Structures are given as C-alpha cells and as structure tokens.
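Novice: Pasting in a structure now, in structure tokens, and then I'll have a few things to ask.
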Amino acid sequence: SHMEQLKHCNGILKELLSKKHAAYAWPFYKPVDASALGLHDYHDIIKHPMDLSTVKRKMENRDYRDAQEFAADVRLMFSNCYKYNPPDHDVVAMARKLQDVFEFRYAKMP
Ligand SMILES: CCNC(=O)c1cc2c(-c3cc(S(=O)(=O)CC)ccc3Oc3c(C)cccc3C)cn(C)c(=O)c2[nH]1
C-alpha cells in the first residue's frame, strides 16, 4: 500500500542522514551554496536543485503521494551532482557511495 511505502521511505531517509554515512552524505544535507562557493553557473545548469533537507521537509509534510515520488527527488539530487561536476571530483564519488546506500535500501523495501 501507498501509506506503508512512505513509512519505509521515512526509514530510508533516516538511514541516509545517519552518522554511519556522514563521510559521504554531508555535501547533500543542505542545498549547494553556489554564491558562497563561487559556482556562478550552478543555477543555470541545475534547474531543479535538490538536497536531503528538502526531501526531509516533503516527507514530514506528506508532499510525496508515493515511494516513486520520493525516489524521483533523491535520484534528482544525485543526477544534479553528476550533471554539474566533472567525474573525477570528490563530490561525485561521495554521491555514488550515498546512492549505493539509497538504491540498496529502496530496492529492499517490503
Ligand atoms: C565543479 C566544481 N564543483 C564544486 O565545487 C561543487 C561543490 C559541491 C558541493 C559542496 C557544497 C558545500 S556547502 O558549503 O554548500 C554545504 C556543505 C561545500 C562543499 C561542497 O563540495 C566540496 C566537497 C563535497 C568536497 C570538497 C570540496 C568541495 C568544494 C556540493 N554538491 C552537492 C555539489 O554538487 C558540489 N559541486
């Protein structure tokens, strides 16, 4: 059922924000601060920024109708990272590590 799916999505998000994954999850906790970092073209390349704090809000306020909507936002956050950055950048490697955690937990959802 849809409500059961979202309860499991809450657990996945809790796992992505947990201390065990912090070494690679931290660049995704908050929006990219393009202005402070001097990434002048970030909002030109990334039309729909996404981060775990936004996913946390949409989950708390029940803005996701189903698990697929939650998965779309999480994957959009990783896709933005792959889209913007060169493949050798440390953040791209951190995103792949966190995405392996998300994809595993999302696939194992009962
Ligand atoms: C081609 C150029 N790319 C970028 O400099 C770039 C930066 C980022 C960051 C990012 C956001 C912050 S923050 O201060 O905003 C909040 C924490 C701080 C560091 C960040 O990255 C770094 C990381 C993760 C490790 C070492 C060095 C840096 C600059 C996030 N994400 C998701 C990106 O895609 C992205 N790209």
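Residue 1 is the first one shown; counting continues down the chain.
Quick check of the header: X-ray crystallography, 1.9 Å.
A Cβ is built for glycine as well, from the same backbone N, Cα and C atoms used for every other residue.
Experimental mutagenesis at this site is recorded by Swiss-Prot as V32 to A (Swiss-Prot position 376), annotated: Abolished binding to histone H4 acetylated at 'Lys-12' (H4K12ac). For the mutagenesis of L37 to A (Swiss-Prot position 381), Swiss-Prot gives this note: Reduced binding to histone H4 acetylated at 'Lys-12' (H4K12ac). The structure shown keeps the original residue. What Swiss-Prot says about the mutagenesis result for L39 to A (Swiss-Prot position 383) is this: Reduced binding to histone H4 acetylated at 'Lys-12' (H4K12ac). In Swiss-Prot, a published mutagenesis experiment is listed as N85 to A (Swiss-Prot position 429), annotated Abolished binding to histone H4 acetylated at 'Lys-12' (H4K12ac).
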Novice: Taking the Cα atoms as reference points, how far is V32 (mutagenesis position) from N85 (mutagenesis position) in Å?
Specialist: 12
Novice: What does DSSP say about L39 (mutagenesis position): helix, strand or coil?
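Specialist: Coil, per DSSP.
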Novice: If one measures from the C-alpha of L39 (mutagenesis position) to the C-alpha of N85 (mutagenesis position), what distance in angstrom results, rounded to a whole number?
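Specialist: Cα-Cα, rounded: 11 Å.
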Novice: Within 10 Å of the Cβ of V32 (mutagenesis position), how many other Cβ atoms are there?
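Specialist: Step by step: centre on the Cβ of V32 (mutagenesis position), count other Cβ atoms within 10 Å, giving 21.
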Novice: Let's check the environment of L37 (mutagenesis position): how many other CB atoms sit within 10 Å of its CB?
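Specialist: The Cβ of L37 (mutagenesis position) has 9 Cβ neighbours within 10 Å.
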Novice: Given a separation of at least six residues and a C-beta threshold under 8 Å, show me what packs close to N85 (mutagenesis position) in the same chain.
Specialist: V91, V92
Novice: When you measure from the Cβ of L39 (mutagenesis position), how many other Cβ atoms are you left with inside 10 Å?
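Specialist: Other Cβ atoms within 10 Å of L39 (mutagenesis position): 16.
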